[PDB]
Amino acid sequence: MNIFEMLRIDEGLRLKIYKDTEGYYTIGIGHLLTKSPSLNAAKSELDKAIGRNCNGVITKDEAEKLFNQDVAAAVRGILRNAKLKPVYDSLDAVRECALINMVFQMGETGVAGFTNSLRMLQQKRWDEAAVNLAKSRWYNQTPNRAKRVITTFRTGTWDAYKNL
Ligand SMILES: [Cl-]
Ligand SMILES: [Cl-]
Ligand SMILES: [Cl-]
Ligand SMILES: [Cl-]
Ligand SMILES: [Rb+]
Ligand SMILES: [Rb+]
Ligand SMILES: [Rb+]
Ligand SMILES: [Rb+]
Ligand SMILES: [Rb+]
């Protein structure tokens with residue numbers, strides 16, 4: 001297990017534009033295209049992302065290319081974010097994956113807003129952090145995925161992903 005396998009479990013793989021769990025047009029492995037309700041807007045974003053006129057459909061290789069970009073950019077962005085960088089650097093490599101997963105799903109600003117949970121994580125108060133993380137719109141709207149991520153933070157193991 002690694003961050004790519006983890007996010008592939010949590011996000012799936014779809015080669016045609018679809019709506020994510022917030023109703024937003026997405027493709028590939030959790031690649032958000034736009035929050036606009038316009039499918040045409042989403043299609044334009046897609047073509048720009050891939051560099052060819054797609055009308056909504058990509059290949060697996062293209063999906064993986066966007067996914068690698070998105071993971072790389074999530075890590076890079078964490079390391080440029082004054083709230084998230086110290087927490088990331090304080091965490092072991094398994095727990096870092098949980099933080100990357102959250103940023104992938106909700107964006108850096110969103111994660112950086114979890115001030116109390118971030119503190120508990122940097123203090124290595126794992127059970128306290130896990131309790132606090134669940135008191136969130138995040139957890140309520142995607143509870144099973146949040147449970148997996150939270151277990152990863154609580155334990156520093158892949159137990160919530162091993163056989164998925
Ligand atoms: Cl992009
Ligand atoms: Cl604790
Ligand atoms: Cl709490
Ligand atoms: Cl879920
Ligand atoms: Rb998804
Ligand atoms: Rb629509
Ligand atoms: Rb580290
Ligand atoms: Rb994403
Ligand atoms: Rb905050």
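Every residue gets a Cβ built from N, Cα and C, even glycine.
The active site, proton donor/acceptor annotation in Swiss-Prot covers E11, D20. Per Swiss-Prot, the feature substrate binding site maps to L32, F104, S117, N132. For the published mutagenesis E11 to Q, Swiss-Prot gives the following note: Complete loss of activity. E11 to N appears in Swiss-Prot as a published mutagenesis result, with the remark: Loss of 84% of enzymatic activity. Annotation of the published mutagenesis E11 to A, F, H, M or N in Swiss-Prot: Complete loss of enzymatic activity; the original residue is retained in the structure shown. Annotation of the mutagenesis experiment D20 to C in Swiss-Prot: Nearly no effet on specific enzymatic activity. For the mutagenesis of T26 to H, Swiss-Prot gives this note: Facilitates transglycosylation more effectively than hydrolysis; covalently bound substrate. The structure shown keeps the original residue. According to Swiss-Prot, the mutagenesis experiment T26 to E carries the annotation: Complete loss of activity at neutral pH; covalently bound substrate. For the mutagenesis result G30 to F, the note given in Swiss-Prot is Almost complete loss of enzymatic activity. The enzyme is destabilized by 1.5 kcal/mol. Swiss-Prot gives this note for the published mutagenesis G30 to A: Almost complete loss of enzymatic activity. Quoted from Swiss-Prot for the published mutagenesis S117 to F: 10-fold decrease in enzymatic activity. Here the residue is the original one, while Swiss-Prot reports the published mutagenesis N132 to I with the comment 5-fold decrease in enzymatic activity.
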Cα-Cα separation of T26 (mutagenesis position) and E11 (mutagenesis position), in Å?
10
Diameter of the substrate binding set by C-alpha atoms, the set being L32, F104, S117, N132, in angstrom:
27
Quick check for you: of the recorded positions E11, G30, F104, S117, which have their Cα within 10 Å of the Cα of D20 (mutagenesis position)?
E11, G30
Using the structure shown, find which entry in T26, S117, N132 (the mutagenesis positions) has the sparsest Cβ neighbourhood within 10 Å.
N132
What is the interatomic distance between the Cα atoms of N132 (mutagenesis position) and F104 (substrate binding site), given in whole Å?
20
What's the CA-CA gap between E11 (mutagenesis position) and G30 (mutagenesis position) in angstrom, rounded?
5
Neighbour count, 10 Å Cβ-Cβ cut-off, for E11 (mutagenesis position): what number do you get?
20
